[PDB]
Amino acid sequence: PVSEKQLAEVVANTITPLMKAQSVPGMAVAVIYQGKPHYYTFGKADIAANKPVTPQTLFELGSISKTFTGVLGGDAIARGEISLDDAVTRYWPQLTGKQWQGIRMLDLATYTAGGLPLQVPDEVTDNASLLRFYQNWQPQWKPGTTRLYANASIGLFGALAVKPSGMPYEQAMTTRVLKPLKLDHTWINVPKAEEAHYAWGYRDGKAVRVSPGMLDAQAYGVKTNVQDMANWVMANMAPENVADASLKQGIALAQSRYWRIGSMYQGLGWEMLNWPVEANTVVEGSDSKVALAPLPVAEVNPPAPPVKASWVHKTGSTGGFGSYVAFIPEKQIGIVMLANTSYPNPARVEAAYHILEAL
Ligand SMILES: *C(=O)[C@H]([C@H](O)CCc1cccs1)[C@@H]1N[C@@H](C(=O)O)C(C)(C)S1
């Protein structure tokens, strides 16, 4: 049984050279092992103000925000409020363009609508221009044939999934996901009182933080500390300990397999590979060139319920922040790495895999 001290050493020996090589100012790391999180903090949250990273330091999750989106959507499914096989137009009847016929909520959630682009364009600043954008979009592929990772895809899924609830997105997330899981320092908007804890991101030496954007909360806008993130991972690793029945089911639905794309499987926000997996498989899958490509899909129908023997993971970045989460439900181990610089995904994966290997 790996010592506590031994675990600390492995983390230090992996994280310290990583931060040196990748010019990372600060990191917070959690390792989940034997039923609880272990925290390790390194370096500075704010270089100018000389503020250390602590377990309260807020980082920008970037695309790891989508894991919340997926679980919130899963929760809505488990409540009976939406179905993944529903048409998109059931929840947005103003979306009258005929290219939307035959496109499901599932396709939005899992990036298979047929070529929705990575980003919502910057000129999209309100509901009218969001409508125009989707109305004018011309799919390069038929639905359910091609995966193209897209904020514009899951972002819309998220906005539509809450519509039957009657609640705005932020409120639905807080009441149905954050509060039940006691994630009380996880924010889309950082309150005044919490601002002291907000790290700065760093890029080529400049401090930066993420700007507002349409559908940001659904795709890339969440800020959190290492504690809430460790506990988010624990709930997703071990849903059997989550009390609220719809939320328990919603966590399962987000880790269900809907499509196979080579050696990876798409869930709701979460991505999965079968365990055991070799480091090189997961690493080379995390390269931009692969991660941003249009690739063919193979449907999993019916969707496969969660496979415990999975490497379940998500990468996320903003201009100034670089983060990664992975866990293996079969082994009850997991890892959170939050950093205030966006360094290459392969380097996140390699470090995370090495640390979990030790367990
Ligand atoms: C998520 O990290 C990234 C989004 O494109 C971020 C959108 C933002 C808008 C303003 C600030 S960030 C996607 N997810 C990445 C990943 O590693 O999974 C990419 C590279 C696939 S793009």
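Residue numbering for chain A follows Swiss-Prot; the residues present correspond to positions 22-380, in that order.
The header says X-ray crystallography, 1.8 Å.
Backbone N, Cα and C define each Cβ position, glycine as well.
Taken from Swiss-Prot, the feature active site, acyl-ester intermediate applies to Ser84. If you look up Swiss-Prot, you'll see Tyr170 marked as active site, proton acceptor. Residues or ranges marked as substrate binding site in Swiss-Prot: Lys335, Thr336, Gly337. What Swiss-Prot says about the natural variant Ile36 to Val is this: In strain: MHN1 and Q980R. Quoted from Swiss-Prot for the published natural variant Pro58 to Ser: In strain: MHN1. A natural variant is reported in Swiss-Prot for this position, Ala108 to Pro, and the note states: In strain: MHN1 and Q980R. Quoted from Swiss-Prot, the note on natural variant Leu152 to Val is: In strain: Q980R. What Swiss-Prot notes for the natural variant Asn262 to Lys is this: In strain: MHN1. Quoted from Swiss-Prot, the note attached to the natural variant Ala319 to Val states: In strain: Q980R. One entry in Swiss-Prot concerns the natural variant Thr362 to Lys. Its note says: In strain: MHN1.
In space, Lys335 is the closest of the recorded positions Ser84, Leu152, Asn262, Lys335, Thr362 to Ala319 (variant position), judged by Cα positions. Within the same chain, residues at least six positions away from the residue listed as 'active site, acyl-ester intermediate' with a Cβ under 8 Å of its Cβ are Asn172, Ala240, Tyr241, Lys335, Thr336, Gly337, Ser338. Here the candidates are the recorded positions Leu152, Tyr170, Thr362, and by Cα distance the one nearest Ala108 (variant position) turns out to be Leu152.
For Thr362 (variant position) paired with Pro58 (variant position), the C-alpha to C-alpha distance reads 23 Å. The most densely surrounded of the variant positions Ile36, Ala108, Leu152, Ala319 is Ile36 (count of other Cβ atoms within 10 A of its Cβ). Other than the site residues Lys335, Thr336, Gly337, same-chain residues with C-beta atoms no more than 8 angstroms from the centre of those residues' C-beta atoms, the substrate site, are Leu82, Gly83, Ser84, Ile85, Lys87, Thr88, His334, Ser338, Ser344, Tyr345, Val346.
Within the set of recorded positions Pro58, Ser84, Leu152, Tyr170, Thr336, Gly337, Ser84, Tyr170, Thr336, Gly337 have a CB atom less than 6 Å from some atom of ligand 1.
In terms of C-alpha distance, the listed recorded positions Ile36, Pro58, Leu152, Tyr170 place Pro58 closest to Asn262 (variant position). The residue listed as 'active site, proton acceptor' carries neither a helix nor a strand DSSP state and counts as coil.
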